[PDB]
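Scroll down for the structure; my scribbles are underneath it.
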Amino acid sequence: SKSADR
Amino acid sequence: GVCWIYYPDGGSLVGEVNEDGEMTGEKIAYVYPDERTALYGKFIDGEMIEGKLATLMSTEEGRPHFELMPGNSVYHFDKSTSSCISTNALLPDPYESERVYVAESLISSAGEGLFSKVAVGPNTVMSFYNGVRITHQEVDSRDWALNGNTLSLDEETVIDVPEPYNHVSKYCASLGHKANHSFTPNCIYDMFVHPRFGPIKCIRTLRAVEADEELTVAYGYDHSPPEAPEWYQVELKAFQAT
Ligand SMILES: C[S@@+](CC[C@H](N)C(=O)[O-])C[C@H]1O[C@@H](n2cnc3c(N)ncnc32)[C@H](O)[C@@H]1O
């Protein structure tokens, strides 16, 4: 969720 | 009997393997994806114990012949933990140092950005995104203000470059956290297995880029859970409009 490129 | 073992990202380990099948010896090298820049020296079962910066000058019957660069650059395997980004935060990666530099972004109010030093072709690894290794629970439970640099690695791990390491005066071992977001990007994030950093992500070009071009990647936040910082949410609307 609160991170890039999941 | 020399062997080469390639990772999917195009880096490799090369050397004579030992009595078992193992990359262990004093003359083993990791060769970066340019197939020219190398870290050469002592490895044990493929882990870099002491790699010296070298250039791969030729191969003869498959055997690589290196020249060591001047200086005393020695690198070793030094995977981050949840609390330690690097044993040598100020020692730059020598491949990245030839390819990228940090300057003010061309995107208005986006702080610093990552730029190409040199013209390159498509599919070129430019920069590495190393950082501390924390859980999705920690990142997802906490405010966006703390999550400017969080990059998902896999289902278990998020890589972060927390303050003050987001300043190049405190941390410059890698620079991937300096690339800004675009919905029309020239690069992607991609998996990378690095001999110093371990399993991380890199910034890889999608297309040819010119010298001094800003490198950008799509950050890829969830648009329909948008779960994203305000500046991105703005930018999404504008993108969808075009
Ligand atoms: C991974 S860092 C990128 C490097 C950062 N600009 C710096 O100076 O260290 C992420 C931060 O850059 C900024 N940023 C990235 N892309 C942006 C954009 N398209 N518009 C505005 N701000 C952006 C946001 O402040 C975000 O928290």
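By the numbers in Swiss-Prot, the shown part of chain B spans 117-341, 347-363.
Placement of Cβ uses the backbone N, Cα and C atoms for every residue, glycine included.
DSSP assigns B:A226 (S-adenosyl-L-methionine binding site) to coil in the three-state reduction, outside any helix or strand. Annotation for B:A226 (S-adenosyl-L-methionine binding site): spatial neighbours B:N296, B:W352, criterion Cβ-Cβ under 8 Å with sequence separation of six or more. The S-adenosyl-L-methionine binding site annotation in Swiss-Prot covers B:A226, B:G227, B:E228, B:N296, B:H297, B:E356 and is backed by experimental evidence.
Look at Swiss-Prot and you will find B:214-336 tagged as domain 'SET'.
If you draw a 10 Å sphere around the CB of B:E220 (mutagenesis position), it holds 10 other CB atoms from the protein chains shown. The annotation that Swiss-Prot gives for the mutagenesis experiment B:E220 to A reads: Increases near-attack conformations.
Within the same chain, the residues at least 6 positions away from B:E228 (mutagenesis position) whose Cβ sits under 8 Å from its Cβ are B:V218, B:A219, B:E220, B:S221, B:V284, B:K294, listed in sequence order. According to Swiss-Prot, the mutagenesis experiment B:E228 to A carries the annotation: Increases near-attack conformations.
In the three-state DSSP scheme, B:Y245 (mutagenesis position) falls into the strand class. What Swiss-Prot notes for the published mutagenesis of B:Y245 to A is this: Significantly reduces the monomethyltransferase activity but increases the dimethyltransferase activity.
For B:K294 (mutagenesis position), the Cβ neighbour count at a 10 Å cut-off comes to 25, with all displayed protein chains included. Listed in Swiss-Prot is the mutagenesis experiment B:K294 to A, annotated as follows: Significantly reduces the catalytic activity.
Looking at Swiss-Prot, you'll find the mutagenesis B:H297 to A or G noted as follows: Abolishes methyltransferase activity. Note: B:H297 (mutagenesis position) has non-local neighbours B:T332, B:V333, B:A334, B:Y335, B:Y353, B:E356, i.e. same-chain residues 6+ apart with C-beta under 8 A of its own C-beta. DSSP assigns B:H297 (mutagenesis position) to a strand segment in the three-state reduction.
Here the residue is the original one, while Swiss-Prot reports the published mutagenesis B:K317 to A with the comment Induces a reduction in methyltransferase activity toward TAF10 but an increased methyltransferase activity for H3 and p53/TP53. B:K317 (mutagenesis position) falls within a strand when secondary structure is assigned with DSSP. Sequence-distant contacts of B:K317 (mutagenesis position), defined by Cβ-Cβ distance under 8 angstroms and a gap of at least six in the same chain, are B:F244, B:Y245, B:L267, B:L269, B:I275, B:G292, B:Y305, B:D306, B:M307, B:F308.
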Enumerate in sequence order the mutagenesis positions B:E220, B:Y245, B:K317 whose Cβ-atom distance to ligand 1 is under 6 angstroms. none
Under a three-state reading of DSSP, tell me whether B:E220 (mutagenesis position) is helix, strand or coil. strand
To the nearest Å, Cα B:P341 and Cα B:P347, with 5 residues unmodelled between, lie apart by 6
Which recorded positions among B:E220, B:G227, B:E228, B:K294, B:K317, B:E356 have a Cβ sitting under 8 Å from any chain A Cβ? B:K317
